[PDB]
Amino acid sequence: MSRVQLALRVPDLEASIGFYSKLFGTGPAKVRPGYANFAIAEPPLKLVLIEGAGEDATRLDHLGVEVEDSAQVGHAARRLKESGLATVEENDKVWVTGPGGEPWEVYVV
Ligand code: NA
Ligand code: NI
């Protein structure tokens, strides 16, 4: 029941909230200065919008996999490590980075 997290750095947070509310037919689950997120059931998705002041276009901020509990984060951390990937754990999260620099977190909310 895990789901992808897509975090986008957007030049215009307000415009982006409006667009994504239309695209996914639902409003944001959380709104803070410079930040919003959407919890989408179908397709299963955690969409995070981070305002990038002065940015000329939307870019990838980071990626992730949102899992149900801490045990699953721990399982993923061990599995990824034993596969030979360099990992950094928080505590609950584990981070890895792809060869072109894109960061992924496996995390529980
Ligand atoms: Na990008
Ligand atoms: Ni995140």
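By the numbers in Swiss-Prot, the shown part of chain A spans 1-91, 101-118.
The deposited model was determined using X-ray crystallography, 1.5 Å.
Keep in mind that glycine also has a Cβ here, set from the backbone N, Cα and C atoms.
What Swiss-Prot says about this protein:
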type	residues	note
BINDING	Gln5, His62, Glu114	Fe(2+) binding site
MUTAGEN	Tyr35 to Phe	Retains less than 5% of wild-type catalytic activity
MUTAGEN	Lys102 to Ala	Nearly inactive. High decrease in iron affinity
MUTAGEN	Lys102 to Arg	Nearly inactive. No change in iron affinity
MUTAGEN	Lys102 to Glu	Nearly inactive. High decrease in iron affinity
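All features noted in Swiss-Prot, drawn onto the structure.
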| residue | record | DSSP class |
| --- | --- | --- |
| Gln5 | Fe(2+) binding site | strand |
| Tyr35 | mutagenesis position | strand |
| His62 | Fe(2+) binding site | strand |
| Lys102 | mutagenesis position | strand |
| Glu114 | Fe(2+) binding site | strand |
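Cβ neighbour count for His62 (Fe(2+) binding site): 17 (other Cβ atoms within 10 Å of its Cβ, all protein chains included). Rounded to the nearest whole angstrom, the C-alpha distance between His62 (Fe(2+) binding site) and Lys102 (mutagenesis position) is 13. Checked against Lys102 (mutagenesis position), the recorded positions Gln5, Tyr35, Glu114 differ in C-alpha distance, with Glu114 being the nearest. Spanning 9 unmodelled residues, the gap from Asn91 to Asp101 amounts to 6 Å when taken between Cα atoms. Calculated from their C-alpha atoms, the gap between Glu114 (Fe(2+) binding site) and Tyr35 (mutagenesis position) amounts to 18 Å. All protein chains considered, the CB of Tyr35 (mutagenesis position) has 14 other CB atoms within 10 Å. Counting only same-chain residues six or more apart in sequence, the Cβ atoms lying under 8 angstroms from the Cβ of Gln5 (Fe(2+) binding site) belong to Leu45, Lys46, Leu47, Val48, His62, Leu63, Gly64, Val65, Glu66, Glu114, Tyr116.
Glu114 (Fe(2+) binding site) is surrounded by 18 other CB atoms, counting those within 10 A of its CB over all protein chains shown.
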